[PDB]
Number of protein chains: 2
Amino acid sequence: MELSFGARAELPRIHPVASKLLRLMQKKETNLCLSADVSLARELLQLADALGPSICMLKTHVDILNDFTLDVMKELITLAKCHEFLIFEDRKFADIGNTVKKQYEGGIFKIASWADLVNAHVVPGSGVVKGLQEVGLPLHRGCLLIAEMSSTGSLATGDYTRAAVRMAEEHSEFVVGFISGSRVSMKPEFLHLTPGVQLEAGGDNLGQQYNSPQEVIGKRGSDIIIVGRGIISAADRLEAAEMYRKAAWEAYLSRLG
Amino acid sequence: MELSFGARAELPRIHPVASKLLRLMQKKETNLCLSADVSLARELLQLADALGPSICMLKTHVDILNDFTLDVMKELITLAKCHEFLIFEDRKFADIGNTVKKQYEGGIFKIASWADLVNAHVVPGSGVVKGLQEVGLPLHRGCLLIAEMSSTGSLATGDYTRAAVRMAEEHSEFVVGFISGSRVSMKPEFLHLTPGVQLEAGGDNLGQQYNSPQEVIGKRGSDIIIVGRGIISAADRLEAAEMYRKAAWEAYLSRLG
Ligand SMILES: *c1cc(=O)[nH]c(=O)n1[C@@H]1O[C@H](COP(=O)(O)O)[C@@H](O)[C@H]1O
Ligand SMILES: *c1cc(=O)[nH]c(=O)n1[C@@H]1O[C@H](COP(=O)(O)O)[C@@H](O)[C@H]1O
């Protein structure tokens, strides 16, 4: 039974951050997450402001921003609130629980302070979730687990993927979904976000593989497309965002009915 | 056919960074890596200077330093050059090649500018290495691949571990060894570094598991112990560093002859 995003936002077991996301996706007719892979704060903020109305989420790698400051993140939060999107830091935590707690809370980035969502690899065991959870829980944050990767040679397959799904189910108080190439859980309260998405066929020279919105959302049953270069490399990033938005939304509509 | 660290440093296929590390290990009679998990630059620099004579390597998590600057790294390098230890940033890269490249060279940390060694998870496939290599090779750096983890429920086992070893052998121009719990390659050009080490049996509250230096170096055939809290939490950190050094060094001597 396929439910709309709006309905899924009202599921009994839904995390408040997931419900906030699903509600705005429904309101704005977007299941597009912009992967804002830029190195300048000015470009990041200009993108967030211009594309804000077209996206449900903005994915960051703050560790590549050459002029990061917490004030940059303050201005980002302002735009997120104004245009209604969540902020997802793609930190891909992959260390023991005691370490990731500090990497999430502390340092120069203070990620937990501005990021609605973060994600984690499951290779260290559930301790990685337990550690992030100690920080994220009171702050009403959520976490995505990396069940599959988009890159050539990915070891996130078979039993590895299954362990990711189990770990998510076992920590549903904080884990709100997956980074994956397709649906991996049948529980509707879990979000599926998919990177490796472009309108055109291809990859890059460093192992990335691309599939289309239609394939990923329609055929593979994912919820949200994550798109970097497909948008960022366009001359007009707003036009490109709209293109990806309409693709992903219609693919979702067709799956519904 | 086991060779001393001094002999391994001279092997024809040895990477320069590994050779430099092996020679100072022999000179100083230390196969101890200090895990300097502190949140203040002052404390990082203090520990590095005080414990420098006892260690072959200092392992950092620069993303937990509340007051990182590149000047703090310039100074760390001064101490490293004075006391003769390498700097290892335990960044645990786990993203696609295109992204890790920028995370290694760029952002606020400029890791590649100051870290002799970094490490990477193998889960994304070999693109994670090819990306890092593009930055590391020009800068004369080395990389360790994460073949096994110390934590409860680690998925870095069996075929995953084998994939890590193959990935290393196929990228021997940049990969100089492994993060592992035991010897996983029979090639003497590769280093093995093992975290999860304490004199006493135990673990932490978030999935860390500990084995002793004698078990890890002696029985399991690893080269270098990585120790954080075992030293930092002791009342006398110098005496603590010396106990771990002497344990690890004696275990190496006994295995050798
Ligand atoms: C994360 C996990 C994964 O499996 N694949 C990925 O590509 N990523 C991150 O998503 C973004 C893809 O951007 P693009 O290829 O559309 O430009 C990127 O930031 C990568 O780190
Ligand atoms: C990295 C990989 C691994 O498998 N296990 C690890 O513990 N780590 C890192 O090593 C350090 C262990 O420190 P301690 O438990 O001796 O204090 C820590 O920095 C962890 O991130």
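Numbers here mean position along the shown chain, with the first residue as 1.
Going by what the header records, the deposited coordinates were determined by X-ray crystallography, 1.9 Å.
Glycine is treated like the rest: Cβ placed from N, Cα and C.
Listed in Swiss-Prot:
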type	residues	note
BINDING	A:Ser35, A:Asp37, A:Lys59, A:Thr60, A:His61, A:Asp95, A:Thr99, A:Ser150, A:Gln208, A:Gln209, A:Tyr210, A:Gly228, A:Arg229	UMP binding site
BINDING	A:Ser35, A:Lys59, A:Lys92, A:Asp95, A:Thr99, A:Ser150, A:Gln208, A:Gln209, A:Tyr210, A:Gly228, A:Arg229	orotidine 5'-phosphate binding site
MUTAGEN	A:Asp90 to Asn (Swiss-Prot position 312)	Loss of OMPdecase activity
ACT_SITE	A:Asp90	active site, for OMPdecase activity
ACT_SITE	A:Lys92	active site, for OMPdecase activity
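What Swiss-Prot annotates, mapped onto the structure for a quick look.
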residue	record	DSSP class
A:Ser35	UMP binding site	strand
A:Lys59	UMP binding site	strand
A:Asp90	mutagenesis position	strand
A:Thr99	UMP binding site	helix
A:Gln208	UMP binding site	strand
A:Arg229	UMP binding site	helix
Residue with minimal Cβ packing [other Cβ atoms within 10 Å] among the binding-site residues A:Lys59, A:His61, A:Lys92, A:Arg229: A:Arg229
Subset of binding-site residues A:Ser35, A:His61, A:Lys92, A:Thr99, A:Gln208 within reach of chain B (CB-CB under 8 A): A:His61, A:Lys92, A:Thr99, A:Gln208
Of A:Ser35, A:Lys92, A:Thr99, binding-site residues neighbouring ligand 2, Cβ under 6 A: A:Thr99
Annotated binding-site residues A:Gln208, A:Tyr210, A:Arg229, filtered by Cβ under 6 Å to ligand 1: A:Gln208, A:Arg229
Cα-proximity to A:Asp90 (mutagenesis position), 10 Å cut-off, over binding-site residues A:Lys59, A:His61, A:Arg229: A:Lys59, A:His61
Residues that sit under 8 angstroms from A:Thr99 (UMP binding site) by C-beta distance, when 6+ apart in the chain: A:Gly131
A:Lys92 (orotidine 5'-phosphate binding site) and A:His61 (UMP binding site), Cα-Cα, nearest whole angstrom: 10
C-beta crowding around A:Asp90 (mutagenesis position), within 10 angstroms: 26
Cβ neighbours of A:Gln208 (UMP binding site) where a neighbour is any other Cβ within 10 Å: 23
Distance from A:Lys92 (orotidine 5'-phosphate binding site) back to A:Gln208 (UMP binding site), taken between C-alpha atoms, in Å: 16
Distance from A:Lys92 (orotidine 5'-phosphate binding site) back to A:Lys59 (UMP binding site), taken between C-alpha atoms, in Å: 12
A:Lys92 (orotidine 5'-phosphate binding site) and A:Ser35 (UMP binding site), distance between Cα atoms, whole Å: 14
